[PDB]
Amino acid sequence: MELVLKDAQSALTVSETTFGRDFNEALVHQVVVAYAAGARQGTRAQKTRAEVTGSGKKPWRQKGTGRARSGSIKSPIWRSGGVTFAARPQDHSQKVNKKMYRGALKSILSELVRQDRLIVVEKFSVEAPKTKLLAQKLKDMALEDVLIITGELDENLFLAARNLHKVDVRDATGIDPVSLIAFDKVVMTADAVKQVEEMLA
Amino acid sequence: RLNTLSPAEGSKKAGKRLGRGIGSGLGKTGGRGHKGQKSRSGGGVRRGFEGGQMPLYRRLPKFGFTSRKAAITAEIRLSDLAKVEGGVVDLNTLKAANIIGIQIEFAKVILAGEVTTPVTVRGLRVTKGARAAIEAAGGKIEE
Amino acid sequence: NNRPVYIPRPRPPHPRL
Amino acid sequence: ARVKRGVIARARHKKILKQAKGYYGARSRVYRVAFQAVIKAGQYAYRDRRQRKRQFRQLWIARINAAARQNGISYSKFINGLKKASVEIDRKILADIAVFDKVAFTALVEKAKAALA
Amino acid sequence: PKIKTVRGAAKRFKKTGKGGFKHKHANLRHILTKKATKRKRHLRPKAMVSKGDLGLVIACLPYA
RNA sequence: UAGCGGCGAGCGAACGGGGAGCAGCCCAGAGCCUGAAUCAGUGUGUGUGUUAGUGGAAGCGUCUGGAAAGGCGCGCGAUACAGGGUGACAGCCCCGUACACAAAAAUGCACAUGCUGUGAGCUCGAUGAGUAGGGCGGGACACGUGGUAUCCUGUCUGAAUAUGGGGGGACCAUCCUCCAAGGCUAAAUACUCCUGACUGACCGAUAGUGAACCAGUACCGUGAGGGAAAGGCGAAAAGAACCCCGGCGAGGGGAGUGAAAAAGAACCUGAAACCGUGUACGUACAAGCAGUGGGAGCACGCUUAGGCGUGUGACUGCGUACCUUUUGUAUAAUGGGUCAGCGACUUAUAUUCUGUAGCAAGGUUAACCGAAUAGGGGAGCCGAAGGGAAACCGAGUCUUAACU
């Protein structure tokens with residue numbers, strides 16, 4: 001399909017399958033959920049009745065005592081020692097098929113174009129590594145929360161946006177569904193656009 | 001929009017939680033009934049147990065034997081016969097197509113249909129209809 | 001609060017056989 | 001993700017104790033006893049929602065029977081006369097009329113007597 | 001860990017095309033003189049596992 | 001999976017393939033040539049790192065307030081809005097942070113240059129004997145003595161030596177492959193008593209280590225050993241001068257400090273059981289799961305002047321707690337003195353079914369590589385073809401000499 005520009009007014013040709021396909025609600029949600037789960041690290045643990053410091057001696061005899069039968073000071077129904085099902089460090093990452101990941105990414109890109117949240121422009125660069133310059137460049141464009149995607153990563157643009165929370169700078173290869181969804185506006189360079197079709201295929 | 005995505009209806013069920021109140025349905029033993037071996041924690045009978053009666057897999061006699069030659073043989077379809085490499089098919093170069101496996105050293109061709117390109121097979125065996133199918137296509141058989 | 005460290009040992013006065 | 005149940009548990013206990021207000025002794029102070037008292041009050045309320053209808057029906061019949069006999073006719077005869085005369089006044093109105101309007105009841109018994117005869 | 005097949009079961013049942021199981025009849029080992037030829041002949045061919053005990057067979061050999 | 005197995009419960013390979021990492025040598029000996037490479041130990045020099053550190057940008061006015069970092073208005077820094085503190089929430093008040101620098105002295109690592117010690121290269125020869133193997137008894141290999149190969153060993157025996165010997169799963173012949181009875185060798189691998197930084201859909205004082213409070217302490221035991229409870233004033237002690245009751249008390253009432261003293265150290269919030277004082281109503285002729293339905297009177301308030309609400313409740317109909325276990329419980333069957341807190345279907349890997357999503361006669365990767373939730377990687381697994389014990393055949397196959 002045809003992607004219009006706002007600065008050079010130059011036509012761009014892009015496959016409609018990767019930019020004009022329908023929006024799959026179910027597929028995108030699964031990929032987004034999978035991405036969040038993969039961000040976890042699951043560094044937690046408790047002590048079961050075997051790992052609690054203590055001794056296995058019976059608190060009192062089985063019979064004769066007037067109170068409930070007890071077996072150990074570390075039973076889960078006892079104060080200061082227990083946890084019936086203690087947690088262990090676990091991996092929460094889940095598998096997502098390559099095609100499913102690509103399909104969700106294609107679905108997300110198409111809808112950004114439909115909601116005009118995606119803006120394609122020519123090369124986006126800053127002459128000097130100054131956050132002030134980048135802020136001015138984004139101010140006249142009426143953009144405050146933007147994700148800058150460029151074909152080639154340059155330290156000059158990387159340093160300029162480092163201290164800008166609402167602004168992110170990324171490469172085409174390092175593109176994730178969550179970032180595209182989260183950011184209000186996405187700006188893609190002409191080079192950045194081309195690499196997307198090649199990797200998306 | 002990150003707070004607007006939802007899953008498809010019926011994708012989630014929320015699972016079953018046992019022993020959480022009366023109105024929840026399966027509380028008070030959570031659907032495992034009253035006393036008994038099956039109601040105990042960790043209880044149950046191993047696979048094939050019949051309560052003491054001779055199990056079915058013990059009442060019946062063992063039969064047959066395992067043939068080692070069967071693990072080194074495979075069957076070749078007509079559909080995948082023509083997508084190996086050009087128009088020549090042999091015991092070798094099928095592993096390159098990855099349709100038999102490295103360890104396989106015997107192969108047969110059976111009638112699976114959908115064969116168009118004429119192909120030549122050497123060192124393989126075409127049962128009855130594979131010979132007819134390729135000959136119509138324009139192939140040949142030689143050992 | 002504290003389990004009695006000593007439990008008295010009783011006797012069977014009544015055999016009840 | 002440890003979950004503490006102090007806030008929720010205290011809310012549930014307060015709700016039950018509020019419903020148990022006015023009961024005697026531990027039935028209004030102790031939750032274990034208050035819960036049983038509240039549940040039993042629920043059973044009685046459901047049961048008495050049906051006994052009330054029959055209890056008032058008995059009261060109306062007794063009032064009509066006293067008023068009808070004072071006029072010189074039995075309750076069973078009086079009701080039969082009304083059915084024969086095609087009068088659809090129910091017991092609640094009949095008892096109400098007897099207590100307040102004696103003349104209206106006298107007309108009714110007179111009408112019932114005529115229908116029977 | 002992965003499930004362990006019941007080796008004894010795997011030596012007595014063979015899976016078929018439609019998910020059934022074939023087994024050898026269980027009365028043709030010894031004490032054969034007193035048996036009629038008709039009964040021995042009918043026990044020679046393999047037979048299908050009954051429905052009632054099919055569920056038991058599935059558990060024993062979940063892989064085969 | 002093949003196998004092992006009272007062929008029960010169970011145990012469970014190898015060949016082969018894909019990856020991480022790769023490095024080969026020496027003695028059993030003489031000669032020629034003899035620092036000839038590579039190594040280990042002691043000096044010098046370069047680089048880097050550790051052990052102290054230094055600089056480090058940019059805000060003010062009004063409103064609320066005990067106090068603003070908050071609201072409102074207008075500014076500036078950012079290769080620094082990572083964090084912590086500051087009288088409520090700070091990019092611009094402070095410590096820090098990105099960034100750029102720093103070592104007299106001691107040190108690990110990678111190089112170049114000296115010394116010490118064994119030691120290059122070529123020819124010829126040699127090439128591990130009470131050993132291999134065997135009998136008996138055991139053990140280890142998935143392999144429980146079974147038809148049982150292979151390895152190790154207590155006991156008794158015992159070769160050939162390269163025209164020789166070992167193995168190829170009883171064993172024999174033919175072939176293929178290797179050379180035991182002498183040794184050395186970093187890499188990928190396992191763990192954290194300890195040190196630094198960083199992270200967490202981990203805990204937040206009955207939790208988290210037994211121990212957030214000088215806790216393995218108090219305390220218990222002859223001893224090995226067992227083993228607690230206990231966190232919170234306020235921004236700042238500004239921790240209550242002084243007066244009065246009292247026993248030069250305790251405790252209290254004033255005064256003062258503070259935004260707040262029902263924040264006064266018995267100190268944030270301050271629930272429930274439990275114990276009290278006051279007010280309204282009821283109760284000393286009335287029998288029982290103590291409620292429920294009806295209901296007079298009384299005391300408070302509301303509009304209207306009749307009721308509506310709140311509390312109490314004479315009198316009256318009906319009514320023998322809950323849980324558990326049972327054919328069946330008010331049962332005199334079990335359990336609970338009450339309150340608060342904690343306390344029981346979880347987790348990992350496989351397999352089957354259902355729903356849902358992707359792709360579709362195809363589907364999908366694992367380890368691993370990867371400036372890395374991407375992309376590579378198709379080793380492999382499942383499916384499209386079954387029948388037979390198997391050879392084998394194949395939309396057929398098996399059964400049988402062969403099928404109506």
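Yeah, the Cβs are placed from backbone N, Cα and C, and that goes for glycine too.
Looking at Swiss-Prot, you'll find the mutagenesis A:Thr131 to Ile noted as follows: Does not regulate the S10 operon; assembles into ribosomes in vivo. Taking a C-beta cut-off of under 8 angstroms and a sequence separation of 6 or more, A:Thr131 (mutagenesis position) has the following same-chain neighbours: A:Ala160, A:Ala161, A:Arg162, A:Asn163, A:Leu164.
DSSP assigns A:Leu134 (mutagenesis position) to a helical segment in the three-state reduction. Other Cβ atoms within 10 Å of the Cβ of A:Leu134 (mutagenesis position) number 24 in total over all chains. Among the sequence features in Swiss-Prot, the mutagenesis site A:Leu134 to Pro is noted as follows: Does not regulate the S10 operon in vivo.
A:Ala160 (mutagenesis position) falls within a helix when secondary structure is assigned with DSSP. Around A:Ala160 (mutagenesis position), a 10 Å sphere centred on its CB holds 25 further CB atoms from the protein chains shown. Looking at Swiss-Prot, you'll find the mutagenesis A:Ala160 to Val noted as follows: Does not regulate the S10 operon; assembles into ribosomes in vivo.
DSSP assigns A:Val167 (mutagenesis position) to a strand. Listed in Swiss-Prot is the mutagenesis experiment A:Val167 to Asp, annotated as follows: Does not regulate the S10 operon in vivo.
Listed in sequence order, there are no same-chain residues at least 6 apart in sequence whose CB falls under 8 Å from the CB of A:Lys63 (variant position). Record note (Swiss-Prot), natural variant A:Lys63 to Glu: In strain: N282; confers erythromycin resistance. Ribosomes bind erythromycin poorly and have reduced peptidyltransferase activity. 50S subunits assemble normally, even in the presence of drug, but assembly is cold-sensitive at 20 degrees Celsius. The unchanged residue is displayed.
Taken residue by residue with DSSP, A:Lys63 (variant position) is part of neither helix nor strand, so it is coil. There are 21 other CB atoms within 10 A of the CB of A:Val167 (mutagenesis position), with all protein chains counted. A Cα-Cα distance of 10 Å separates A:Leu134 (mutagenesis position) from A:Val167 (mutagenesis position).
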